[PDB]
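What follows is a single structure, written as structure tokens, with notes after it.
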Amino acid sequence: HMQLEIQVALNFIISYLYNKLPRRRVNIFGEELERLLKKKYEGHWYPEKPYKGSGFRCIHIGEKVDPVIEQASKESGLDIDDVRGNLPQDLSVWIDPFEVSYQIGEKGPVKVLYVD
Ligand SMILES: CC(C)n1cnc2cc(C(=O)O)ccc21
Ligand SMILES: CC(C)n1cnc2cc(C(=O)O)ccc21
Ligand code: NA
């Protein structure tokens with residue numbers, strides 16, 4: 001549910017890290033990110049108001065990097081700048097009941113990864 005959608009979001013994000021960061025530590029990155037997102041999202045997931053807390057759940061990498069990304073970098077031995085450098089600039093990822101979607105660039109459109 002929430003778990004599945006976190007996975008599609010995770011899969012999307014680390015697809016940018018593979019082949020430029022060490023395979024094994026990227027996996028660990030994925031693993032930590034999943035745990036931290038669950039941990040954060042716990043208590044803030046309302047399937048009947050999909051949009052409630054969405055601004056909260058939003059994973060954003062502007063000129064500021066979302067804390068869960070920083071944390072997952074630390075916990076995987078990965079330089080936070082190497083992680084940033086390999087992900088799209090101005091990335092937003094919205095993980096909401098029934099839909100995960102993302103934007104790239106401040107004037108980018110919103111693209112949908114998963115919806116049901
Ligand atoms: C996205 C928003 C329109 N929304 C709010 N509650 C929902 C329940 C379902 C469902 O029955 O699967 C689908 C969409 C829903
Ligand atoms: C005003 C600006 C510097 N700023 C400070 N915290 C922020 C968080 C987000 C976010 O999570 O989307 C976006 C912008 C933020
Ligand atoms: Na390695």
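Count begins at 1; order follows the chain as displayed.
Cβ coordinates are placed from backbone N, Cα and C, and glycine is handled just like the others.
Quoted from Swiss-Prot, the note on the mutagenesis of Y46 to A (Swiss-Prot position 45) is: Impairs interaction with CNOT7 and CNOT8. Look at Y46 (mutagenesis position): DSSP puts it in coil. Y46 (mutagenesis position) has a Cβ environment of 13 other Cβ atoms inside 10 Å.
Quoted from Swiss-Prot, the note on the mutagenesis of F56 to A (Swiss-Prot position 55) is: Impairs interaction with CNOT7 and CNOT8. Proximity of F56 (mutagenesis position) to non-local residues of its own chain (separation of 6 or more, Cβ distance below 8 Å) is seen for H44, given in sequence order. For the recorded site, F56 (mutagenesis position), the DSSP three-state label reads helix.
Shown in sequence order, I59, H60 are the residues of the chain, 6+ apart in sequence, with a C-beta less than 8 angstroms from the C-beta of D66 (mutagenesis position). For the published mutagenesis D66 to A (Swiss-Prot position 65), Swiss-Prot gives the following note: Impairs interaction with CNOT7 and CNOT8.
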